[PDB]
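To start, the structure under review is shown below, and the notes come after it.
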Amino acid sequence: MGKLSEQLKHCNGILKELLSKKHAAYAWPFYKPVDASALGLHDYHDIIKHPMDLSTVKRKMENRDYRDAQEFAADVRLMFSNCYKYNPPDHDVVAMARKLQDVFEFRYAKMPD
Ligand SMILES: CCNC(=O)c1ccc(O[C@@H](C)c2ccccc2)c(-c2cn(C)nn2)c1
């Protein structure tokens, strides 16, 4: 198995973990695209040029869209950055993002070489 395949299986494992019951208490705001209209965030799409969420990452992984781990990481980090850009840093969703990003970053660091 090639290194890109092996690294994308590590990425797929991380993605499975981020969507797992273990992290659900803080991962759930990142499961589906932000429904700005439903949440009354009528400025969301003016501020966030590139929306990203774990369902979109899962679809891109299933569709073999990601060519390497770096591409996968960039979407997961884009999702967190969107949260930090839109939200005051003392808001509950930001605490949830920080916790889920901690799970992501520590396991992404264990990438097989
Ligand atoms: C700048 C002020 N921010 C918001 O008004 C706001 C409100 C709700 C959000 O999402 C719902 C799913 C939520 C609810 C409770 C706890 C946590 C989240 C969000 C939101 C969701 N995401 C991914 N980013 N912001 C922002």
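We count from 1, first residue shown onward.
Method of determination (from the header): X-ray crystallography, 1.7 Å.
From the backbone N, Cα and C atoms, a Cβ is placed for every residue, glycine too.
The domain 'Bromo 2' annotation in Swiss-Prot covers 2-111 and rests on sequence analysis. Record note (Swiss-Prot), mutagenesis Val34 to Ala (Swiss-Prot position 376): Abolished binding to histone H4 acetylated at 'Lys-12' (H4K12ac). The unchanged residue is displayed. Among the sequence features in Swiss-Prot, the mutagenesis site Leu39 to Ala (Swiss-Prot position 381) is noted as follows: Reduced binding to histone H4 acetylated at 'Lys-12' (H4K12ac). Swiss-Prot gives this note for the published mutagenesis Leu41 to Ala (Swiss-Prot position 383): Reduced binding to histone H4 acetylated at 'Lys-12' (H4K12ac). Where Swiss-Prot documents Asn87 to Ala (Swiss-Prot position 429) as a mutagenesis experiment, the accompanying text is: Abolished binding to histone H4 acetylated at 'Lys-12' (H4K12ac).
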For the domain 'Bromo 2' (2-111), jot down how many residues DSSP puts in helix, in strand and in coil.
78 helix, 0 strand, 32 coil
Could you measure between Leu41 (mutagenesis position) and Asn87 (mutagenesis position) for me? Cα positions, answer in whole angstrom.
11
Those mutagenesis positions listed as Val34, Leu39, and which of them has the most Cβ atoms within 10 Å of its own Cβ:
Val34
If you count Cβ atoms within 10 Å of the Cβ of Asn87 (mutagenesis position), leaving out that atom itself, what do you get?
16
